[PDB]
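Student: Would you mind keeping the following structure in view while I ask a few things?
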Amino acid sequence: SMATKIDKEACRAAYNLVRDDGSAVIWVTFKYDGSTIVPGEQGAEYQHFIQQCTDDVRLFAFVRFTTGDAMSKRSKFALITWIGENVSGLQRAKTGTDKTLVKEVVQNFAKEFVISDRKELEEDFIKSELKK
């Protein structure tokens, strides 16, 4: 059984991309390429991110959400571990615990989520949770 590996250089670059004020990329994913975690799709629109979250896949994501009650909006970042509902038992556990490895790269975020219900990826839901 192969232990998980991570391409830290490639992953750190994707993470930095979301953090950069010079970037129009608000979401990036990290997926398994064999047993190595590498960057997956990336985008400017959150809805396109939800489309990546199929019940058959497991991925991690780093997202920049725009929040704010007053006139002065504030960016909030989230780490999301998405584990599709059809993911095998052994791999679901491996994924759940691989997030500490991913957090060695994704070091800063307002809140982290572990989600298996597609309804919780809705921006309204995520943002209401970010306010707690």
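Indices start at 1 and increase along the chain as displayed.
Cβ coordinates are placed from backbone N, Cα and C, and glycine is handled just like the others.
What Swiss-Prot records for 3-131 is domain 'ADF-H'. Per Swiss-Prot, mutagenesis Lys76 to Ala (Swiss-Prot position 75) is noted as: Abolishes actin-binding activity. What Swiss-Prot notes for the published mutagenesis of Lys131 to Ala (Swiss-Prot position 130) is this: No effect on 5LO-binding activity. Quoting Swiss-Prot on the mutagenesis of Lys132 to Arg (Swiss-Prot position 131): No effect on 5LO-binding activity. In Swiss-Prot, a published mutagenesis experiment is listed as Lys132 to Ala (Swiss-Prot position 131), annotated Abolishes 5LO-binding activity. Among the mutagenesis experiments that Swiss-Prot reports, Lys132 to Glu (Swiss-Prot position 131) is described with the note: Abolishes 5LO-binding activity.
Surface or core, plus neighbours and distances: that's what I need for these features.
Tutor: The helix, strand and coil residue counts that DSSP assigns across the domain 'ADF-H' (3-131) are 45 helix, 42 strand, 42 coil.
The number of other CB atoms found within 10 A of the CB of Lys76 (mutagenesis position), across every protein chain shown, is 18.
Spatially close to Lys131 (mutagenesis position) yet at least six residues away along the chain are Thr67, judged by Cβ distances under 8 angstroms.
Using a 10 Å Cβ-Cβ cutoff, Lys132 (mutagenesis position) registers 5 neighbours. Secondary structure at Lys132 (mutagenesis position), taken from DSSP and collapsed to helix, strand or coil, is coil.
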Student: Cα-Cα, whole number of Å: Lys132 (mutagenesis position) versus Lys76 (mutagenesis position)?
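Tutor: That comes out at 12 Å between the alpha carbons.
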